[PDB]
Amino acid sequence: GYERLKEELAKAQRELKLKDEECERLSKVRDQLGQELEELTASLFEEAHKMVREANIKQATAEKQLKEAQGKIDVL
Amino acid sequence: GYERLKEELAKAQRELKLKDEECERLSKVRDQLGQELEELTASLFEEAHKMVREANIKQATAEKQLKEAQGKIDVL
Amino acid sequence: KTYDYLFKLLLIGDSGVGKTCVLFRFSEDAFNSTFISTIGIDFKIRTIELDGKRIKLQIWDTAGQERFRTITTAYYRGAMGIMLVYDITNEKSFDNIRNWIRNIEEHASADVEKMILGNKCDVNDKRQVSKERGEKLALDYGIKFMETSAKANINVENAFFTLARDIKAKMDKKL
Ligand SMILES: Nc1nc2c(ncn2[C@@H]2O[C@H](COP(=O)(O)OP(=O)(O)OP(=O)(O)O)[C@@H](O)[C@H]2O)c(=O)[nH]1
């Protein structure tokens, strides 16, 4: 099995190498996609917050108005 | 020679089996990232509304004190 | 125009530990609202200046749920600096810091900058983790350590600026 091992190790040598090259390809797309999905969710998270804050800012100045009057009649 | 061929075939096998299993994973990525992205965006949406909602209820009810707890000052 | 850099950062750790306040204090929010509880992700931006340049920090805060397993890897894999965060009020948090260090080593990149953040240092009377023992963990793993308080507002801004300096100094090395 001298030709059998000299030949088979060339098939296994390429097999392990084949996937090596294939791995980098499969992994490289799995990073490009992740960046894309970072930038997408960075945008959404910023939106959800931005919206929710202005909801709150307003809720703020309505209770801030009522604590202006609520305490003054509460005084006497 | 006929000795050395008993090394490559039982370690490179632990190698190729290890990598084969990797791509199996890295293959299923794109879909998942998308699959998850949908679920996140929905959940983002739904929570966002539930948040902007809660802070609106409390803008009207706090304003109804300027309508139904300021007139009690006009009534008393 | 400006900024003139973008560091992507990650906060990781046990729940309860106050990862999320630690953020909310750095990003300077006036409010409490977050999606960490419910979703398990939240995110914040802050640009700072370091030796004159603008540096945009994108900070992800991850809470492990398996629900979004894939997405949160994407954050690990793409992160430039990650803060490991325990509660000094709680041991297992501290014990786990090793566990996370796994993830970071296993899910994240080979040169990532790393920082153990001992949180709630403010409440000493409920202290279970000695600082001394805190530093030793860090030194063992050759990583920076820092005791913090999201609530007393202790070392949070410094923790970040320190990690940001560490990221930049590394990148400026590849001129
Ligand atoms: N005394 C004290 N309490 C803290 C500190 N940081 C966080 N907490 C409390 O710890 C609890 C959890 O904080 P979170 O930021 O939600 O914890 P997390 O790990 O980031 O995310 P969760 O999974 O929700 O816990 C809250 O009750 C906070 O008030 C701290 O520095 N000192």
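Numbers in chain C come straight from Swiss-Prot, and the residues shown are 3-177, in order.
Going by what the header records, the deposited coordinates were determined by X-ray crystallography, 3.2 Å.
For all residues, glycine too, the Cβ spot is worked out from N, Cα and C.
What Swiss-Prot records for C:17-23, C:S35, C:39-40, C:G66, C:121-122, C:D124, C:152-153 is GTP binding site, and it gives a large-scale study or a structure entry as the kind of evidence. Following the DSSP three-state reduction, the secondary structure of C:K122 (GTP binding site) is coil. When Cβ atoms from all protein chains are considered, those within 10 Å of C:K122 (GTP binding site) total 28, not counting its own.
Sequence-distant neighbours of C:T40 (Mg(2+) binding site): no residue of the same chain at least 6 apart has a C-beta under 8 Å from its C-beta. Residues or ranges marked as Mg(2+) binding site by Swiss-Prot on the basis of experimental evidence: C:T22, C:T40, C:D63.
Residue environment of C:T22 (mutagenesis position) contains 21 other Cβ atoms, counted within 10 Å of its Cβ in all protein chains. For the published mutagenesis C:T22 to N, Swiss-Prot gives the following note: Loss of interaction with MICAL1. Loss of GRAF1/ARHGAP26 and GRAF2/ARHGAP10 tubular localization. Loss of E-cadherin and MMP14 export. Stimulates interaction with RPGR.
According to Swiss-Prot, the mutagenesis experiment C:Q67 to L carries the annotation: Probable constitutively active mutant locked in the active GTP-bound form. Stimulates interaction with MICALL1. Increased WDR44-positive tubulation. No change in interaction with RPGR, compared to wild-type. In the shown protein chains, 12 other C-beta atoms lie within 10 A of the C-beta of C:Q67 (mutagenesis position).
Quoted from Swiss-Prot for the published mutagenesis C:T72 to D: Phosphomimetic mutant. Suppresses interaction with GDI1. Sequence-distant neighbours of C:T72 (mutagenesis position) (same chain, 6+ apart, CB under 8 A from its CB) do not exist here.
According to Swiss-Prot, the mutagenesis experiment C:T72 to E carries the annotation: Phosphomimetic mutant. No effect on the binding of GDP or GTP. Loss of GDI1, GDI2, CHM, CHML, RABGGTA, RABGGTB, RAB3IP, TBC1D15, and INPP5B binding. Increases localization to the cell membrane. DSSP assigns C:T72 (mutagenesis position) to a helix.
Where Swiss-Prot documents C:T72 to A as a mutagenesis experiment, the accompanying text is: Loss of phosphorylation. No effect on the binding of GDP or GTP. Localizes primarily to the Golgi complex but does not affect membrane localization. Does not translocate to LRRK2-positive lysosomes and does not suppress lysosomal enlargement.
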Which one is it: of the binding-site residues C:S17, C:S39, which Cβ has the fewest other Cβ atoms within 10 Å in this structure?
C:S39
For chain B, which of the recorded positions C:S17, C:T22, C:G66, C:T72 fall under 8 Å by Cβ?
C:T72
If the Mg(2+) site is taken as the center of the Cβ atoms of C:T22, C:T40, C:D63, which further residues of that chain fall within 8 Å of it by their Cβ?
C:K21, C:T36, C:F37, C:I38, C:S39, C:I41, C:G42, C:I43, C:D44, C:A65
Reduced to three states, what secondary structure does DSSP give C:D63 (Mg(2+) binding site)?
strand
Alpha-carbon spacing, C:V19 (GTP binding site) to C:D63 (Mg(2+) binding site), which is rounded to whole Å:
12
